[PDB]
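Enquirer: Can you read through this structure? Questions will come right after.
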Amino acid sequence: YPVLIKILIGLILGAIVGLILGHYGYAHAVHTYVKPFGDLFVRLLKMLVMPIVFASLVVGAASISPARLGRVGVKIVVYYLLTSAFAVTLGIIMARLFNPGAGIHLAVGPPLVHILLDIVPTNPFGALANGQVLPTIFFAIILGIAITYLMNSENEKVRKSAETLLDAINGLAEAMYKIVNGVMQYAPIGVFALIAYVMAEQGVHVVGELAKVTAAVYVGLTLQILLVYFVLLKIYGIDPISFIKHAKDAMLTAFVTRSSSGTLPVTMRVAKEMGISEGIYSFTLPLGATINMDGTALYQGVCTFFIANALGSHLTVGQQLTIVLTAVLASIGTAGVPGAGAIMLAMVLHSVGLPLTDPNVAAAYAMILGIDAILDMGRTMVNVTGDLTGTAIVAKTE
Amino acid sequence: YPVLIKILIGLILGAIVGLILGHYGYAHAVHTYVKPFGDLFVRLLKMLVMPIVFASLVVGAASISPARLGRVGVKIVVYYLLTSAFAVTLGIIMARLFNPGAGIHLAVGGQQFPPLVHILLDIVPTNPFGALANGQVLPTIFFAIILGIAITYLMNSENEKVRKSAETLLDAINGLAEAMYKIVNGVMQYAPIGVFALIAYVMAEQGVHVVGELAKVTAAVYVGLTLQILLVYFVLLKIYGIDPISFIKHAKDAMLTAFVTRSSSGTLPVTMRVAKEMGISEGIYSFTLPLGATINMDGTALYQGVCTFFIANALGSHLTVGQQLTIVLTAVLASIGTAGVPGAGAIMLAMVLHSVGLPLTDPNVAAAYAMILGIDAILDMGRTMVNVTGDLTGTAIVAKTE
Amino acid sequence: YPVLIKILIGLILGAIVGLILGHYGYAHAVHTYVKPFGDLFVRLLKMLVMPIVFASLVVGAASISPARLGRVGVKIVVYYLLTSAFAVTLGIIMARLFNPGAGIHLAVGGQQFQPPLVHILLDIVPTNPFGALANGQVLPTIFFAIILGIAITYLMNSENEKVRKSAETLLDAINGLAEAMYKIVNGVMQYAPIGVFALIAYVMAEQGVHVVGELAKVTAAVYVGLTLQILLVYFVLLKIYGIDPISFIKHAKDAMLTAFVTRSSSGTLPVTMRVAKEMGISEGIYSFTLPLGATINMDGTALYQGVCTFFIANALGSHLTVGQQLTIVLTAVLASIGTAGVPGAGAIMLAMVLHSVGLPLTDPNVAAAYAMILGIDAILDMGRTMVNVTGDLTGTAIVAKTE
Ligand SMILES: N[C@@H](CC(=O)O)C(=O)O
Ligand SMILES: N[C@@H](CC(=O)O)C(=O)O
Ligand SMILES: N[C@@H](CC(=O)O)C(=O)O
């Protein structure tokens, strides 16, 4: 086989092979035969997430405890908020440029505090065994700091055993990085199969008003990359073209998997092999995979308008900053799983005063939901790109 | 900030600030705003339990396998049974002294609804990873000992490759164990806020209900819990030559945590660090302390003795002029059966009631039992603190014998 | 105490003490008193499975990555398929020799109820290795343990020696745990005599006092087929490969007896792996082939199902197709692979081979005869499981000597 631009060869062919097959009613032919090969690829990547996230972040607390972590924390969080606040606003502009909703809608027919407290796991083993990335992040930092403190103990028996544990954890972290290299050998077949399904199932439904909303989303996602990331990398001195060259693997994976969390092992390997320290990326990237959802903010901003246009609400000629605010909250609230943005979109809809209980909102929401995997691909790719852009920026600041 | 007597400054202030706010109907205000801070403290301690308990016991199986473990096991178990058997008897006396139940258990209508061998067999885990991932302190204890013993045997093998790789594993386990202790030092900095907020809740909620006959039962419990410490612990430590006043000085942190948390199990990280930092060997404390967090419930045994009487007095049963040793026996059984979670003693009280012959099906027993349950957290605090103190006392005594 | 033939002293005594007690209506006396001591034994062995399987296979990827694992894999899989294909055919021959089903399956009324294949192959790759470990799940663990071990070997040859040190550290700790579990199975086998005694004591005093008449005919059919699987297949196949069959039994005694009395192929795994270790097989071979065999290679199940399909077909008077009973041969292989290392699943997986011959559990006379077999299932499971485990060791030994 040639280079690993065979992902592109599988992507273009898979889009064509898919899109054609689904038009001829063979949606279930692709699902029953091609999709399992795409699922295996996701299966392999999900596997690596839990070890790689924990193990790299424990070794991630090699760097200065007060600063770095403290500084990099505030830095990355401030970055994350501002990018998501910009992302929805850009989606609003796209939903005022394109006007997705002339026709009358088809046919008819969490305690917050108890979320913050849930960042602290009550069983680190239980958290590890149950996915649960955010609680793992917390424990891994707390452990990693403790180990560093133990290594400066006057007692050299504690210093030995603390260094021992840290190595064994590092060995495991380093092992998962060697595996993501290997799992990327299957990627072209996995990529091929994954867009093959989405095109041959939801792609043959991107017609009419649904094409208008998808056009509004994707051009907003393109303008997110160019107007925000490409600009923001340029101001920070980091070459935007060398950035995409290095981030190509994680972007394509994020686009195809639609799982920000599932793309994490290949995102962290990209950050490793672009010369960022485990001190920065072991913290920023998993956090970004749960908290920074830029393409979701844009997706929600342009979808709140879709429904409000499809019902004929004026969308408050003034107070659509309620969307902007709430879409940031929804972005953070959104999971790194490959569907949650459409589910979380419900929260920004009740913010604008149109609940899914009114059967005509539900009618238009069900119409958006039919092409969600199409919208998810580009949205997720931007979600991951936002994470890497933020990491690269903050890693240069430090 | 001053010293870590800011726990006391946070305890007194919290009990006052709570007590007042709850009297003025702001029980839900405290619950929505103050309680989460006390919950964070609990979250943080719960976090450390599983790793600290497993890892320290594996390293704790450094001591002599046949003895220590063997000898220490029998010693602590014999100790645990006797303290508990005393604790109930002391609670019976307190319930004959104070007479909690002159009035007829008023309203009626608000009712409530283990195979023993399939309990012993459950000490052996079928999946140690599963055990660790699922709480389950007891099966973990079992496995951690078996592993730690296997490691010691492995290090004395003629094959030095097996010796090197075993010694490696033991260190990494110790590294983790040691790391968790460093963390409990950190999480204790939050303790004052955590304490403040936790009594702020209980006082502002069930405290403003400790009135009348419920005050009489509370008095009887607490004076019993006081008399457990002085008559049993302070005496038993004194006879074993360990200084009782130097004992409390060291146990201050664990005792206060246990009281405020009400989780015997959740207080374990701070109890074990108190055992470490009073110079007991991991060989002893890594075994006796988590075991005592599940098997040794002294303050529960007392609570159950005095509450069996409250109910029997509220219904006017004679509480068998003679055979209330059935309580004494069954309360020990209930104590052992009780969990280190912060409610179970009230739940387990049901077992000693059916022993005396008054089930929760009779809706007048159920009426009295529901009244006790209304001030349970108030009773749970003192009860849990005494629960944990018994663990340390036992460890100190047994450690000194060995 | 004497030697570790105290297992036999406990087995013989337990079979007798049981068989007597269950005849005198004390089935529940044995269950409530003797069975917990047998259960403790099982409990203890189950405990070691997950750590020993994971850790030994990670260290097991010490051997050559492309070959060994690749070669041993194809070899053992090919071995497994051919032994299972022969096993059912042998059971067919036993079910034609003995004729289990002359009387009409009397009593009607005790009915039972009526996996997506691709969504099984994909499940071999775990989405959370910790979850996998914490949930039993031997097969996803096998996949991850290999991938991890191979990654470590690659990491130790890296030009960066910080990555080489930390990787060697991890490998050692894992080996430390692997080795620890082996020392433990040495100990848990001291309890085995009491465990064995109590376990057959139950089965004999409960299902043994029911092995009478037609059910004794079907039991006789099974056990003579299991014996001929040992003598005609294993004893022969070891002899062709040069490995001494009598020295093989001498060493495999501990794993065989355990497997027999436990009926859990998976639960016998620590004692099967320690037998393979102390007969001098490399962890590269046995740490891969034995846990795979305890999930894929069910030879005694294949035989059990072949002879049980015939039992129900004879009981209903179906001619069992004078020609196409290779449908059973094929499907019993698939049912063997499908069968779990749990101590009862072979009777449950027998339902699949019955629908392959066209006689479902919905028909109230099939469900009557199936429930009759089910009543003596543990008697059949003992010999079946022991042969299941024997097949794993035989293959491991043959494939190890090939490599
Ligand atoms: N697929 C997105 C979530 C979403 O669809 O909003 C992600 O994981 O980033
Ligand atoms: N919460 C107490 C048990 C009880 O309430 O009886 C403890 O764990 O010590
Ligand atoms: N108990 C058997 C399975 C079966 O009953 O077929 C085994 O694991 O080997």
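Chain B is numbered as in Swiss-Prot; the shown residues are, in order, 10-122, 128-416.
Note: Cβ is positioned from N, Cα and C throughout, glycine not excepted.
So Swiss-Prot says this about it:
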BINDING   B:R276, B:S277, B:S278, B:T314, B:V355, B:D394, B:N401  L-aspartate binding site
BINDING   B:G306, B:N310, B:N401, B:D405  Na(+) 1 binding site
BINDING   B:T308, B:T352  Na(+) 2 binding site
MUTAGEN   B:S65 to V  Strongly decreased chloride conductance
MUTAGEN   B:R276 to S  Increased rate of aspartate transport; when associated with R-395
MUTAGEN   B:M311 to A  Decreased dependence of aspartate binding on Na(+) concentration
MUTAGEN   B:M395 to R  Increased rate of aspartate transport; when associated with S-276
MUTAGEN   B:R397 to A  Strongly decreased affinity for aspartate
MUTAGEN   B:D405 to N  Strongly decreased affinity for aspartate
Enquirer: Given the mutagenesis positions B:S65, B:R397, B:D405, find the one whose Cα is closest in space to the Cα of B:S277 (L-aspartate binding site).
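Expert: Nearest listed residue in space: B:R397.
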Enquirer: For the binding-site residues B:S277, B:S278, B:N310, B:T352, B:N401, work out the Cβ neighbour count at 10 Å and name the residue with the minimum.
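Expert: Relative to the other binding-site residues in B:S277, B:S278, B:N310, B:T352, B:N401, B:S277 has the fewest Cβ atoms within 10 Å.
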Enquirer: To test your reading of the Na(+) 1 site: which residues beyond B:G306, B:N310, B:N401, B:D405, same chain only, put their Cβ within 8 Å of the Cβ centroid of those residues?
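Expert: Everything else in range on the chain: B:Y89, B:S278, B:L303, B:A307, B:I309, B:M311, B:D312, B:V402, B:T403, B:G404, B:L406, B:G408.
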Enquirer: Which residue, of the recorded positions B:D394, B:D405, has its CB surrounded by the fewest other CB atoms within 10 A?
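Expert: Among the recorded positions B:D394, B:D405, the sparsest Cβ neighbourhood within 10 Å belongs to B:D394.
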Enquirer: Of the recorded positions B:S65, B:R276, B:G306, which one has its Cα closest to the Cα of B:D394 (L-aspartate binding site)?
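Expert: Going through B:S65, B:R276, B:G306 one by one, the Cα closest to that of B:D394 (L-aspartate binding site) is B:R276.
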Enquirer: Identify which of the following recorded positions, namely B:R276, B:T352, B:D405, place a Cβ less than 6 Å away from any atom of ligand 2, and list them by sequence position.
Expert: B:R276, B:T352
Enquirer: What same-chain residues, at least 6 away in sequence, bring their CB to under 8 Å of the CB of B:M395 (mutagenesis position)?
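Expert: Non-local contacts for B:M395 (mutagenesis position): B:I213, B:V216, B:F273, B:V274, B:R276.
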Enquirer: Measure from the Cα of B:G306 (Na(+) 1 binding site) to the Cα of every one of the recorded positions B:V355, B:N401, B:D405, then give the nearest.
Expert: B:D405
Enquirer: Report, as a whole number of Å, the distance between the Cα atoms of B:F122 and B:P128, which flank a stretch of 5 unmodelled residues in this deposited structure.
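Expert: Those two Cα atoms are 15 Å from each other.
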Enquirer: Can you give me the same-chain residues 6 or more apart in sequence from B:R397 (mutagenesis position) with a CB-CB distance under 8 Å?
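Expert: Residues satisfying the criterion: B:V235, B:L239, B:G313, B:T314, B:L316, B:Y317, B:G359.
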Enquirer: Listed recorded positions are B:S65, B:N310, B:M311, B:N401; which of them have CA atoms within 10 A of the CA of B:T352 (Na(+) 2 binding site)?
Expert: B:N310, B:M311
Enquirer: On a count of neighbouring CB atoms within 10 A, which of the recorded positions B:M311, B:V355 is highest?
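Expert: By the 10 Å Cβ neighbour count, B:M311 comes out on top.
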Enquirer: Provide, as an integer number of angstrom, the distance between the C-alpha atoms of B:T308 (Na(+) 2 binding site) and B:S65 (mutagenesis position).
Expert: 17
Enquirer: The record lists B:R276, B:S277, B:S278, B:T314, B:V355, B:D394, B:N401 as binding L-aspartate. What's the largest Cα to Cα distance among them, in Å, rounded to a whole number?
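Expert: That value is 12 Å for the farthest Cα pair.
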Enquirer: Using the Cβ centroid of B:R276, B:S277, B:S278, B:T314, B:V355, B:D394, B:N401 as the reference point for the L-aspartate site, which residues of the same chain not in that list have Cβ within 8 Å?
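Expert: Not counting the recorded site residues, we get B:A272, B:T275, B:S279, B:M311, B:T352, B:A353, B:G354, B:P356, B:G357, B:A358, B:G359, B:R397, B:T398.
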Enquirer: Among all the protein chains here, how many other CB atoms are within 10 A of the CB of B:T314 (L-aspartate binding site)?
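Expert: So the Cβ neighbour count for B:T314 (L-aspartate binding site) comes to 35.
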Enquirer: When you measure from the Cβ of B:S65 (mutagenesis position), which residues in the chain that are at least 6 apart have a Cβ under 8 Å away?
Expert: B:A191, B:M194, B:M286, B:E296, B:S300
Enquirer: Run through the Cβ atoms and count how many others sit within 10 Å of the one on B:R276 (mutagenesis position).
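Expert: Counting Cβ neighbours of B:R276 (mutagenesis position) within 10 Å gives 28.
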Enquirer: Reduce the DSSP letter at B:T352 (Na(+) 2 binding site) to three states and note it down.
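Expert: Looking at the DSSP assignment, B:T352 (Na(+) 2 binding site) belongs to neither helix nor strand, so coil.
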Enquirer: Among B:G306, B:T308, the binding-site residues in question, whose Cβ has the most other Cβ atoms within 10 Å in this structure?
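Expert: Of the binding-site residues B:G306, B:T308, the most buried by Cβ count within 10 Å is B:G306.
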